[PDB]
Amino acid sequence: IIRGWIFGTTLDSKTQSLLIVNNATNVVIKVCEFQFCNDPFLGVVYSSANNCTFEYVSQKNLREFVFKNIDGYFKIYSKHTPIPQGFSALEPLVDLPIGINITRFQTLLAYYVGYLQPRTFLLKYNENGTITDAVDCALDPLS
Amino acid sequence: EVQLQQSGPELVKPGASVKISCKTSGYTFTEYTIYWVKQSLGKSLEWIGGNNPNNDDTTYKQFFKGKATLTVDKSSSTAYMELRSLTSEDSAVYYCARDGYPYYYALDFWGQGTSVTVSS
Amino acid sequence: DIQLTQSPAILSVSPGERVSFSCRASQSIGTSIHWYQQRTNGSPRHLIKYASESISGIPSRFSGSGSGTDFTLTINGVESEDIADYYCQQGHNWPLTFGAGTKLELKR
Amino acid sequence: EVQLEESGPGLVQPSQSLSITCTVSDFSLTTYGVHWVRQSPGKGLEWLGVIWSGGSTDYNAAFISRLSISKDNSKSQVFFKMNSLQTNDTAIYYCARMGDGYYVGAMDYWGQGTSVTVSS
Amino acid sequence: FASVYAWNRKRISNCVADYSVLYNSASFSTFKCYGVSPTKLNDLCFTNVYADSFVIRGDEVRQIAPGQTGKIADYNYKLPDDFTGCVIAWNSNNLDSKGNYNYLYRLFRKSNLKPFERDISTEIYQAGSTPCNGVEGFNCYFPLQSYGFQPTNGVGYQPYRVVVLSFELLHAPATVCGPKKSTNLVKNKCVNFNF
Amino acid sequence: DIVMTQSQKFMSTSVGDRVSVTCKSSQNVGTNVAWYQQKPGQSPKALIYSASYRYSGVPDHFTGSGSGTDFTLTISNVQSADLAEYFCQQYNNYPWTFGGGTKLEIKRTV
Ligand SMILES: *[C@@H]1O[C@H](CO)[C@@H](O[C@@H]2O[C@H](CO)[C@@H](O)[C@H](O)[C@H]2NC(C)=O)[C@H](O)[C@H]1NC(C)=O
Ligand SMILES: *[C@@H]1O[C@H](CO)[C@@H](O)[C@H](O)[C@H]1NC(C)=O
Ligand SMILES: *[C@@H]1O[C@H](CO)[C@@H](O)[C@H](O)[C@H]1NC(C)=O
Ligand SMILES: *[C@@H]1O[C@H](CO)[C@@H](O)[C@H](O)[C@H]1NC(C)=O
């Protein structure tokens, strides 16, 4: 049911709005402008198509995702789970050179939402090279 | 700096042919239309006709049959008018005028006019 | 293809008098004609292009007239230097061709 | 102060091929084309082909399959290669530049050609 | 392609293609680049490549240039003076020969076109003081006119296909750039590399 | 149809009194007219334009009128160079038709 997310800064066709849609067989990414949409197109978006510039086509369970946007680059890190306590590794999937701020985002149809801080971390790489332990640097005097 | 000049008076015979030329100076020929009118001895001015300078398209009124042909030439940058079948009353003065589309509509400048007289 | 015929093969005339050279075309070409002057031990020199304008450095006596299939190159007061062969060149069709070539001859 | 010079006379037999070098100077060849015209003894001027700086090659109808024109902007040289030499090939070949204006005409100046002699 | 007044517009992004093979071909009639030397297209690269394609008359290729006159150059398409790109034109007479009468061109307009302006409209042009209404008559002309592309027409009337390419100097992260060459590899040798 | 009389054949004013004249129209044609000044012998001269406008080439102390199916025109005053012929214009349909005008005389008294 939880399929896509809408990113942007004004939620209107005036400014470009990033759109990610899952088609149950492939993913389509478009930064083309779309008009305001208070309610998602559940079907049990056809708002507008203005200045359509970029297009991309590509491919219990806790599908963790981390979204980042720095220096005009958009990164999506994904990791699946077989069956939220425990330690896991997140790896980069794709990179998008779009170059747009996005100050707000909306969800399209329970989940958890967090936030990141500019902290310092210690990592213990394994012999395979896969990360397997993280230690904070300001949580406790022991850290 | 726009000026218009014409020829002098002429006399014509009943049922003959004459030619009159309208010369315009001070502006490029092929952007403003050229119009002609007739004044029959202090009578109401009658719109003779008008023609395009570049498209060379000429149009007339229903009460104009009798001289229905106009032409303009770029070699001398002038307009030609000719008369035929001068029967009894076409002895008048003909004024050649030019209109301005960008500003000042309705035939600002005129000419001194050419007076034609029909006689035996 | 198209062909060009010159007026006379050889024209004899004294210097200083009015002269004219004729080039005829089988098909109407509008104004796509040119006139060239070739002297002895020398390649042709362009006199008139398009039969309507002159060439820089060409004496004002040279002039062109005619359109369609007939073209005439007229010179006012021919001089000794102008006694040479003349050519007419057409380019309306894709294969451009030259005329037969008329030759100017002195009379004195 | 533009000048146009070609190679020397050719001493060839009817069978093989030959190349003619046409070199320009004092003006930019990258903006104008080059024309080739031949003149047999007792025959008028015949145009062979024209090359344009945009990589365009055009040939005459009778010499479409027997001509090769190459341009090199590194040294501003035009190479004119022809094959199937015959007795009638003895002529004078002129190379000249393309003038601004229309495709036919724009003949401002020319260059002195080479004398190719073909005999058995 | 589309009409001369309504020129086809194409935007190209996220690709790598060679530009040297363009002028190396033996079919391009006119090839004039203004913003960069023709031989240095492969060396450099830009962003936001724009292609404008249309068909004009044979004797009007010179109209497409920064800062020139002409009815088509003023009422159909005008190139801005600060233009950094290239123009390609080649003969297409055999494509339209019988012959072609589906082409229209603009001839009457109130003012000159703006740079990169896609002015598409229809209206009875006025050329007189009196207002024009109803059907076209005096001082009432149709701004579009046809082409007499007869197959029996030589130079000056044959239809030429013209493509104009423009680019921007990296206003965003680079998306299109020229291809690069990769050599072979060696082993057991003291070799410096960039990789 | 096409008929025009502008309410008079000749006007007479002696001294100082303001002079005015209408340019009345037939059944609805529109509102766009002009007036012409005609001194006895030389080329004509436009008097007013669109019934409310001013001419940069004339020492404008002038007044026009409104709009509708009727027209009116007013001139400055009676100076020593006002006796001439007047005409106005009708240009909506292409066969432009003029009127008889109205000729003003300075009505000199005893
Ligand atoms: C990386 O992890 C993988 C699997 O988790 C290891 O793969 C196998 O590990 C067993 C150890 O029980 C070895 O016997 C096999 O030979 C390994 N197979 C392969 C294909 O590697 C792998 O050994 C780990 N590598 C390191 C460096 O720890
Ligand atoms: C989604 O998938 C269906 C069928 O697989 C396809 O017809 C449709 O075009 C897809 N939508 C896209 C690619 O936006
Ligand atoms: C599209 O957005 C770009 C961003 O700068 C802008 O330059 C361009 O004018 C826009 N075009 C349209 C049609 O909105
Ligand atoms: C991001 O915000 C800055 C600051 O206002 C603005 O200049 C810039 O245009 C924004 N980015 C986009 C893609 O609109």
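Using Swiss-Prot numbers, chain E covers 347-444, 447-543, in order.
For this deposited structure, the header notes the method as electron microscopy, 4.0 Å.
The backbone N, Cα and C atoms fix where each Cβ goes, and this holds for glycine too.
A simple way to gauge crowding: the CB of E:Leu452 (mutagenesis position) has 17 other CB atoms within 10 angstroms, across all the protein chains here. For E:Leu452 to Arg, Swiss-Prot lists a mutagenesis experiment annotated as follows: Increased resistance to neutralizing antibodies. Decreases HLA binding to NF9 epitope. Increased binding affinity to human ACE2.
Under the heading of mutagenesis, Swiss-Prot lists E:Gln493 to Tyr and annotates it as follows: Reduced host ACE2-binding affinity in vitro. Reduced to three states, the DSSP call for E:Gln493 (mutagenesis position) is strand.
Here the residue is the original one, while Swiss-Prot reports the published mutagenesis E:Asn501 to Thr with the comment Reduced host ACE2-binding affinity in vitro. Cβ neighbours within 10 Å of E:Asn501 (mutagenesis position), excluding its own Cβ and spanning all shown chains: 16.
According to Swiss-Prot, the natural variant E:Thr376 to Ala carries the following note: In strain: Omicron/BA.2, Omicron/BA.2.12.1, Omicron/BA.4, Omicron/BA.5, Omicron/BQ.1.1, Omicron/XBB.1.5, Omicron/EG.5.1. Cβ-based neighbour count (10 Å, all protein chains) for E:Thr376 (variant position) stands at 19. In three-state terms derived from DSSP, E:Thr376 (variant position) belongs to an extended strand segment.
The natural variant E:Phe456 to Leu is recorded by Swiss-Prot, whose note states: In strain: Omicron/EG.5.1. Sequence-distant contacts of E:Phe456 (variant position), defined by Cβ-Cβ distance under 8 angstroms and a gap of at least six in the same chain, are E:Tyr421, E:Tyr473, E:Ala475, E:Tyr489, E:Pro491.
Long-range Cβ contacts of E:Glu484 (variant position) within its own chain (separation 6+, distance under 8 Å): E:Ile472, E:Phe490. Record note (Swiss-Prot) on the natural variant E:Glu484 to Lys: In strain: Beta/B.1.351, Eta/B.1.525, Theta/P.3, Iota/B.1.526, B.1.1.318, Gamma/P.1, Zeta/P.2 and Mu/B.1.621; May enhance affinity to human ACE2 receptor.
The note that Swiss-Prot attaches to the natural variant E:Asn501 to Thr is: In strain: 19B/501T.
Distance noted between the C-alpha atoms of E:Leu452 (mutagenesis position) and E:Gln493 (mutagenesis position) is 5 Å.
E:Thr376 (variant position) and E:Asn501 (mutagenesis position) are 20 Å apart (CA-CA, integer value). Note: E:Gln493 (mutagenesis position) has non-local neighbours E:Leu452, E:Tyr453, E:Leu455, i.e. same-chain residues 6+ apart with C-beta under 8 A of its own C-beta.
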